[PDB]
Amino acid sequence: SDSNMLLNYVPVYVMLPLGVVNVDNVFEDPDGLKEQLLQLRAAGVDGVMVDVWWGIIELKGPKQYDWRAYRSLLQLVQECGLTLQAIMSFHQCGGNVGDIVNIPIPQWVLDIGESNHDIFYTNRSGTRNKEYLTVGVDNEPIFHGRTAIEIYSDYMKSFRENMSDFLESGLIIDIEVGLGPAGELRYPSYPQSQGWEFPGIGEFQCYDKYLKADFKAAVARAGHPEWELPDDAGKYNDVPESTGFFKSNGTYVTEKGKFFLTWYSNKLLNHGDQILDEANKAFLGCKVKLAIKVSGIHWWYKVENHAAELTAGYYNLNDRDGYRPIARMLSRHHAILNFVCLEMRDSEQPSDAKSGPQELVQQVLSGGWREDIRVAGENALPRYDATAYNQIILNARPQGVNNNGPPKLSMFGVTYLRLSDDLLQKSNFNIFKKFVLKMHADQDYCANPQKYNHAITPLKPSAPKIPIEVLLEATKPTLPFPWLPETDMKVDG
Ligand SMILES: OC[C@H]1O[C@H](O[C@H]2[C@H](O)[C@@H](O)[C@@H](O)O[C@@H]2CO)[C@H](O)[C@@H](O)[C@@H]1O
Ligand SMILES: OC[C@H]1O[C@H](O[C@H]2[C@H](O)[C@@H](O)[C@@H](O)O[C@@H]2CO)[C@H](O)[C@@H](O)[C@@H]1O
């Protein structure tokens, strides 16, 4: 049982509290965090995840980085016997679910935004979302001579060099490369800041002047210079059948609508690819893996228009796989797909949301495995209950434990949202400890990940670029891998 069981081990990470380093670049409560981290260590947790906030670190001005508070944080994590998942967080904290602290992007960038409002994702009404720089400015040299991708590149390089000792020592297991709002490769199509409420369809975020011009040039090249961006897609809180765009036989299935949706979703593929190229250059030779985050847009998954996925930039339909192209893009970077809505069951969602989180998880994970990449995940919402943990464990090993060897299917890791005093209360923490144990296939905590075939080797160069047509060959629908109806390693087991 034991070593066969150890090859079934799926590591568990815990997100740190938001604002552990505050907006003033102060590590405010090391002593309190220490006590919490030592509890996690004794509970068997493998490591922790933290946002390395751009708006904290590069606040003073371009290339004026202050890494000192984060060095103190990393030092503490190391002392407490935990590894670290470091998010390169190029986004704002404050306007998404659960955000309890306010960390804008650097003021010097916002200053440029006051003169050029088109550096922000923009909806049809003209509202500027300041949480992330539009993909439109990725390669526009408008930030005191740098492009947005150069900013991100320079930041990652500075992190790699200034944290070189922690990297060499093996503290950092993965670099989560932030690619949009909430760190995710997506558009801000469901902004609470503009009055969105679940389960609204959301809105397309491509009306900044850079994206609009790019679209207009592309439709002209396609022989349709008169095509305009969608004007019949409704508003954030609509339902799909209320809109010309998403109704049955609506604009989304027309040649115009299909072209738009392809263009819009391709912008994210290319944004992720180009930024991961820079991440690979920055961390070349380091014993880390790269990861990206994919949001779980489960509402409207069960209707043919998938409207909320579409407005988020995931062009996923019943007959078009919008996620497997992302997995294929990751393959050349040897990168992890971290899918950030892992814990849900369909029965938890209201019927009117047409919500399919179980099936969405199965689709995304299956696509990653079909494309021979590693797949990780997170719970979306705070959960302390056995139903949630058993669903996570199911997704972690969807065909169960292999008593005879490694499992044919397993996730590469799960990161739990989030460390809080509530997690550490007696009953909640007791159930969490059982979750960890079952994720670990009933084995004790295993400090050396080589033992469970998660050795960390130096980051190699990315493989050659994959052209967009080859990436989009992965839109071909495929059957998912079969899932058990329940895990064989329940917490109450
Ligand atoms: O980008 C943030 C977060 O958005 C989604 O979370 C949803 C959640 O699934 C809904 O049930 C509801 O609570 O609204 C949340 C958004 O405010 C994604 O599911 C998640 O993956 C992503 O991190
Ligand atoms: O600290 C990580 C990340 O947390 C929040 O975003 C979450 C979202 O709340 C979830 O639903 C989840 O599992 O995925 C997102 C990505 O981890 C903050 O909103 C975000 O700013 C922060 O980076």
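Heads up, chain A uses Swiss-Prot numbers, so what you see runs 4-496.
Every residue, even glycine, has its Cβ placed from backbone N, Cα and C.
Positions annotated as active site, proton donor by Swiss-Prot: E187. In the three-state DSSP scheme, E187 (mutagenesis position) is classed as strand.
According to its DSSP assignment, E381 (mutagenesis position) is in a strand. For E381, the entry in Swiss-Prot reads active site, proton acceptor.
Under mutagenesis, Swiss-Prot gives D102 to N or E with this note: Loss of activity. The secondary structure of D102 (mutagenesis position), as reduced to three states from DSSP, is coil rather than helix or strand.
Listed in sequence order, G181, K296, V297, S298, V343 are the same-chain residues at least 6 apart in sequence whose CB falls under 8 Å from the CB of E187 (mutagenesis position). While the structure shown retains the original residue, Swiss-Prot records the mutagenesis experiment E187 to Q or D with this note: Loss of activity.
Cβ neighbour count for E381 (mutagenesis position): 22 (other Cβ atoms within 10 Å of its Cβ, all protein chains included). Quoted from Swiss-Prot, the note attached to the mutagenesis of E381 to Q states: Loss of activity.
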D102 (mutagenesis position), number of other Cβ atoms within 10 Å: 16
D102 (mutagenesis position) to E381 (mutagenesis position) - Cα separation in whole Å: 16
